[PDB]
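Written out below as structure tokens is the structure these notes cover.
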Amino acid sequence: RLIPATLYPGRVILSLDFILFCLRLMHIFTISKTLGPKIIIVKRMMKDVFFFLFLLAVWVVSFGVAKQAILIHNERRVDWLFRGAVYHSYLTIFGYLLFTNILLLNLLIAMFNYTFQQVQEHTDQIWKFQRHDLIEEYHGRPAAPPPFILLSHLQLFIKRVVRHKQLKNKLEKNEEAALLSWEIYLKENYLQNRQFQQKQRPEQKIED
Amino acid sequence: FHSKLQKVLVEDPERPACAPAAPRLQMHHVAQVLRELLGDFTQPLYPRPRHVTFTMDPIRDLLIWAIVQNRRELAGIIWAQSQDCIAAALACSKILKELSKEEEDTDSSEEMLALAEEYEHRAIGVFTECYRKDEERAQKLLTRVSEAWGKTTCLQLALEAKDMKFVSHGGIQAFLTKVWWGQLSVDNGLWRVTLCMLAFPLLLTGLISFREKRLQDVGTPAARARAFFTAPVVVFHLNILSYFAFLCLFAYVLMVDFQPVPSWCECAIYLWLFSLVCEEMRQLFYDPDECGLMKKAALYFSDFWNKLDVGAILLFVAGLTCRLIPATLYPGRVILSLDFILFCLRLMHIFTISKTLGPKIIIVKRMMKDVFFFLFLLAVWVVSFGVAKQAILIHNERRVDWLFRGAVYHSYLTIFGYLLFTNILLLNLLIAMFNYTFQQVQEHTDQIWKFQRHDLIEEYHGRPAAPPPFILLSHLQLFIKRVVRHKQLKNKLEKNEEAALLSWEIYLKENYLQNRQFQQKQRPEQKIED
């Protein structure tokens, strides 16, 4: 930005900054109950791509190389062959069918489904555990929109110059005694029911 | 065993030389057939002849006599008081599996194949008892040459006996991962290893990790440099990078360096393709156990990945003449291009190391079969509709050359774009042929891959410590040693220490048997029977 002459080298930095901004935008679905755990599993899906790229792009580029090799055998054009091979690879990607739809697709689908299987039980627990950190963070957040939040950012200084009661508070002792007695009664009921119901197991009956 | 023992008894000719009228049974006769069953790698258990005189370990021989003729209840009773009970428990399974495939029966051939799977579990359950009392002392008995079982280790028996549930225990996998690295620590990662191998001046700083902190705190600059080339993972990374750089160079000369005077990389492609086969001299030539040369050739031919590696030279077979006379441009580009394609296909073997995609390549190598016929399910109708495309055009025309290009263009357009049959009818055929053989492989692929890991680990342990580009210095240096097995996976311990190790094993075996019987008496069916 400071020196705007570096157009050709410099557009890519800001464009990839935009791409990373968009990637950071993807965190919003943790609130979504139906897609929160889904983003959770995708964050573990991300690993297989790093190597499926080496499984795909290398052979795509290889066949692009054979495309230029078909053309002519011997030529000396570093700049021209770059554009030609780029165009050939782009055409191959847009269109190859023997390897893309048949051989690679099931590799992809299988690498997916292997780690898709057996995650139904645990993702719910993981996401319902991770909810609380965001809930507490946004509880502790100021009550102003980010565009305007400066009014409180310039106002939270005088209080310091001269935990919340929602998730952690002190009760009155007289009421707490009744609460503890209620808890004692319910614990006694639970233990009594638990032992009464566990004595009825068929293995326990056979042992008896 | 009786029949084969009779055969070896009658076939030995200088045994009847003293008295041909009566055949006399001796000790070496059972030993020879026992070696035949158990494997070539072991020396004969009973020495050749050349009051009461016990042999060493007088229980192992009674255990063989009980195991061979399939005596279930005697077998456990005799094994309950054995000297070494991982090696014996694995040899008892190896013998049973070997002698349970050429019996010509369905009753005892099925009984012994199941008794082997039980001595398997005995060997597994004894070893996890040792692996939970200690960590370092639970592997020194994993790799120790046994003088009472044919001078072989407890790991080579399991590996060669097709023990699929023992070499994938976890206590076996930790020991294999430990030698996959060497003397350096394992809790480092792969990204750090690549960062250090890419940047040569990146090992003298506090980046890479180490175990046996005597060399980590007081770090010797000379030893630190040598440790990485000693490590086999570094050798593997150098090999993969060298092969990939070679393949890129071959692509480069395919692109632009294609001169009648041999381009600066023609001799280079010859020599660095020889770089693959010169190591093949080591893999094929080496026989750690006494094995036949024709058996070595058959084993090499049985490997489809090795078949692809050979097919690299097989498609060289049409390439050297095309290079020698470069006028055959139009016929000759395809040979080298398909050679590149086969090179890329051979490059796909690298993921066997990848824990998450190793078994995945394993299953894909069995996925490859369905494509051979789905091609006949797809391409034939694609070409058929391409034919109808030209049939729509005009009815009668005589242009062999022109209609070829026209039909090729029509088929290419149809492939690029048909939608009624591609996405709807064919897709689910494909997906189903996939998912049918996808289902029910979750349990076995892990065992198969964890079994196949050891061969690559041992190969790269036996590999030289130099990169393929430079490995010629050792290829020209491994000749003077010959002119005038390793201790990592097979070594001899000191007898005084071995006695204590065997006593520790005896104590843990007793504990395991005691717990096993105490826990099996508590089954509900057993309680009802009681």
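Here Swiss-Prot sets the residue numbers for chain B, with the shown residues being 532-581, 614-980, 1032-1098, 1105-1150 in order.
Heads up, header says this was done by electron microscopy, 3.7 Å.
Using N, Cα and C of the backbone, Cβ positions are placed for all residues, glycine too.
Other Cβ atoms within 10 Å of the Cβ of B:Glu1073 (Ca(2+) binding site), summed over all protein chains shown, number 15. In the three-state DSSP reading, B:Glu1073 (Ca(2+) binding site) counts as helix. Per Swiss-Prot, the feature Ca(2+) binding site maps to B:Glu843, B:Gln846, B:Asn869, B:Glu1073.
Among the mutagenesis entries in Swiss-Prot is B:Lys918 to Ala, noted as: Decreases in sensitivity to PIP2. For B:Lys918 (mutagenesis position), no same-chain residue lying six or more positions away in sequence has a CB closer than 8 A to its CB.
In the structure as shown, the Cβ atom of B:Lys952 (mutagenesis position) sits within 10 Å of 17 other Cβ atoms. Under the three-state DSSP scheme, B:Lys952 (mutagenesis position) falls in the helix class. Experimental mutagenesis at this site is recorded by Swiss-Prot as B:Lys952 to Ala, annotated: Strongly reduces channel activity at ph 7.3. Increased residual channel activity after exposure to pH 5.5.
Under mutagenesis, Swiss-Prot gives B:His958 to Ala with this note: No effect on channel activity. B:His958 (mutagenesis position) falls within neither a helix nor a strand when secondary structure is assigned with DSSP, and so counts as coil.
Long-range C-beta contacts of B:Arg961 (mutagenesis position), restricted to its own chain and to partners at least six residues apart, with a cutoff below 8 Å, are absent. Quoting Swiss-Prot on the mutagenesis of B:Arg961 to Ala: Mildly decreases channel activity.
The annotation that Swiss-Prot gives for the mutagenesis experiment B:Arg962 to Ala reads: Abolishes channel activity. In sequence order, no residues are near B:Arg962 (mutagenesis position), counting only same-chain partners six or more apart with C-beta under 8 A.
Sequence-distant contacts of B:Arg968 (mutagenesis position), defined as residues of its own chain at least six apart whose C-beta falls under 8 angstroms from its C-beta, are absent. One mutagenesis experiment named in Swiss-Prot is B:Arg968 to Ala, and its note says Abolishes channel activity.
Note: B:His973 (mutagenesis position) has non-local neighbours B:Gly949, B:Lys952, B:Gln953, i.e. same-chain residues 6+ apart with C-beta under 8 A of its own C-beta. For the mutagenesis result B:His973 to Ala, the note given in Swiss-Prot is No effect on channel activity.
Applying an 8 A CB threshold to same-chain residues 6+ apart, the list for B:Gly980 (mutagenesis position) reads B:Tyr1032, B:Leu1033. Quoted from Swiss-Prot for the published mutagenesis B:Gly980 to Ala, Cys or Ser: Decreases permeability of Ca(2+) over Na(+).
Counting Cβ atoms from all protein chains shown, B:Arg1077 (mutagenesis position) has 17 others lying within 10 Å of its own Cβ. Among the mutagenesis entries in Swiss-Prot is B:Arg1077 to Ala, noted as: Decreases in sensitivity to PIP2.
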Under a three-state reduction of DSSP output, how is B:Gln846 (Ca(2+) binding site) classified: helix, strand, or coil?
helix
Chain-internal residues, separated by at least six, CB under 8 A from B:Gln846 (Ca(2+) binding site):
B:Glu1073
Filtered by Cβ under 8 Å and at least 6 apart in sequence, the residues in the chain of B:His958 (mutagenesis position) near it are none
Can you grab the distance from B:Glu843 (Ca(2+) binding site) over to B:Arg1077 (mutagenesis position)? Cα atoms, rounded to a whole Å.
11
Please state whether DSSP places B:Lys918 (mutagenesis position) in a helix, a strand or coil.
coil
Quick one: pull the CA-CA distance for B:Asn869 (Ca(2+) binding site) versus B:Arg1077 (mutagenesis position), whole Å only.
17
